[PDB]
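Before any comments, here is the structure.
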Amino acid sequence: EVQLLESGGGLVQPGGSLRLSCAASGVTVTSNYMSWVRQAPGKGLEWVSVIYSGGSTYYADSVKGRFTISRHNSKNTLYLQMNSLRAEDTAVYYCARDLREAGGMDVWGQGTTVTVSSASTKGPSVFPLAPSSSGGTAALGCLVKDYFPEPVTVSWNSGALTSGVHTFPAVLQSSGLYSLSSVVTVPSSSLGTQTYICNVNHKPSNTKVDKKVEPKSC
Amino acid sequence: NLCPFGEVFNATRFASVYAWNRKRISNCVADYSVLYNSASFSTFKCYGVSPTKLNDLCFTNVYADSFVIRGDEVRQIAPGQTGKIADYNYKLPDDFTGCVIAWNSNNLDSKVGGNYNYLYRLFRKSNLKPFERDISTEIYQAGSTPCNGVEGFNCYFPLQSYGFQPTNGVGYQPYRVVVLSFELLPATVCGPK
Amino acid sequence: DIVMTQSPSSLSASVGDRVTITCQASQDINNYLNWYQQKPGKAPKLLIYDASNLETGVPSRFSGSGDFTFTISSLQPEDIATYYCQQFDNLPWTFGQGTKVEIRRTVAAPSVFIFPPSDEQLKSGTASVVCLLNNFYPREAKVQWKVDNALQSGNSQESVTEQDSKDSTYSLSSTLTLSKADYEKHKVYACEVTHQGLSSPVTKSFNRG
Ligand SMILES: *[C@@H]1O[C@H](CO)[C@@H](O)[C@H](O)[C@H]1NC(C)=O
């Protein structure tokens, strides 16, 4: 039952405002040390802020007068009001419950990336990487081309195919937009029998698409 | 008749920070001359009164609270300061007319093997009210599942023990505290008389 | 404010060996240091708290010590990550610099596959072919596109993925993006790859049907 689900924004543009959410499960926000920790795109963790249990707020110096933490136990959610947003603030943001000397941030969120840039949102275009060819054949996959901002998340069959899945990292196309490819390797016997839907979701564009890769011909 | 300052300062053992000991001091002549004249104190914060004319002032009622914390947490014993100690163990009123005296004490409150008898409060659902003493050991319910006295996940002990060891750093050495609440609201605790 | 300087991230240990990550601080706090493991592309998971105490779940291969140290007894393929150290000092809870563990292994050849452009993609006006190199070690691989037995240097793009948690093998995909028109004027598309584990380059071609 333990879960820290995060509802956050994706794009706001510089000098804007946003507000993150941390929907809890298995814990209780109003009676726990809750803190936010962000990882900039430079693979380095950084402590952001905390609220304690009895309502004492402590923030890092880099986000001292701009950010603010709030909580509502009515919905058992935690928020981070990011006013006067900047540029280096681009990071994936995690919430956690820091039990301090009795365990340390035992339960963690999953990550909601915040991108700040003067550009505008762009939805993806999910094209299929068809299966063709025996013994060694071209596997299945789908290309999430032309999107902005990061990230996109590709799943297969709603969540029951997670074996040979290699959702490659994103590349910045020459048009300033992003693209990436998610490929899965499955046995040749099951291509005609199984169903293959790559579930793609680009929340900053509200795009939720499911493409259907089926063997082709040669 | 001299107010029994020595009874508190030079006492044998001090109480734990969560269950701090308050000594009501009244019906006596005040003698702050011993307090400032010691040079054995690490911290000497006096709000409202300066540590110079204290000996020549009258006071209606006086309270002398005392406890033991670690070095780093001495700063939180101040009106307005916040943290785990000023919010869950000892909170001072925001109109504190008094003094906050503290001195190092690694000789007295550190056992050769490590004294694990001084305890603080780690978890508490809310901050303390001014001059509150929470002597509850109810297993902390850090979730929605009822603990029913049993330990486990989201069922923690609201009090942790100070790892007071002589090898600990300066910030982790026991510092004894005596907080004098000087005046509020007859009168008796005087100086000139 | 405290500054914890972790050990360098170039750790290329083998399977079943060890790791020794040291987290030195500026001003030493006692028993107040946590170790985390950020798996490749996931939220940080806790391993060591209070300098040495283990968490329910963490295998008996992980250890700590109280200026600070982190140690794995027998390095297993699952332990690919970037290990951080935390410290409860005085708001800020400073983190480490990130020590990346990298598991080394024998040579491995890629499973190179070719994917022609999508029929539905051509109506947009852009034709892009994808070349997939899967399960190989090390990352040193050269993916060369060849159209009408020539070469392509400009439309190519690449993206490689982190080592896998089960075989510690990299996987890379190369994309050759061209317009609809420029695509139809050529009847041979292929990606030629060169790797230490493939004695000779393997050319996978397709002739638009
Ligand atoms: C504690 O004892 C010393 C003698 O070592 C004495 O000078 C001092 O006045 C005593 N403390 C108080 C508060 O009287």
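Chain B is numbered as in Swiss-Prot, which gives 334-518, 521-528 for the residues shown.
The header says X-ray crystallography, 3.5 Å.
Using N, Cα and C of the backbone, Cβ positions are placed for all residues, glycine too.
According to its DSSP assignment, B:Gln493 (mutagenesis position) is in a strand. Quoted from Swiss-Prot, the note on the mutagenesis of B:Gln493 to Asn is: Reduced host ACE2-binding affinity in vitro.
For the natural variant B:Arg346 to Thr, the note given by Swiss-Prot reads: In strain: Omicron/BQ.1.1, Omicron/XBB.1.5, Omicron/EG.5.1. Of all the Cβ atoms in the protein chains shown, 11 others lie within 10 Å of the Cβ of B:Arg346 (variant position). For the recorded site, B:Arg346 (variant position), the DSSP three-state label reads coil.
B:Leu368 (variant position) carries a helical DSSP state (H, G or I). For the natural variant B:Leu368 to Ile, Swiss-Prot gives this note: In strain: Omicron/XBB.1.5, Omicron/EG.5.1. The structure shown keeps the original residue.
Recorded in Swiss-Prot as a natural variant, B:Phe486 to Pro carries the remark: In strain: Omicron/XBB.1.5, Omicron/EG.5.1. For B:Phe486 (variant position), the same-chain residues lying six or more positions away in sequence with a CB closer than 8 A to its CB are B:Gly476.
Swiss-Prot gives this note for the natural variant B:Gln493 to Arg: In strain: Omicron/BA.1, Omicron/BA.2, Omicron/BA.2.12.1. Its Cβ placed at the centre, B:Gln493 (mutagenesis position) has 18 other Cβ atoms within 10 Å.
Spatially close to B:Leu368 (variant position) yet at least six residues away along the chain are B:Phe338, B:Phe342, B:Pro384, B:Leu387, B:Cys432, B:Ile434, judged by Cβ distances under 8 angstroms. B:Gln493 (mutagenesis position) sits 19 Å from B:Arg346 (variant position), taking the CA atoms of both as reference points.
Following the DSSP three-state reduction, the secondary structure of B:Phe486 (variant position) is coil.
Under 8 angstroms separates the C-beta of B:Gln493 from a C-beta of chain A, among the recorded positions B:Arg346, B:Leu368, B:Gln493.
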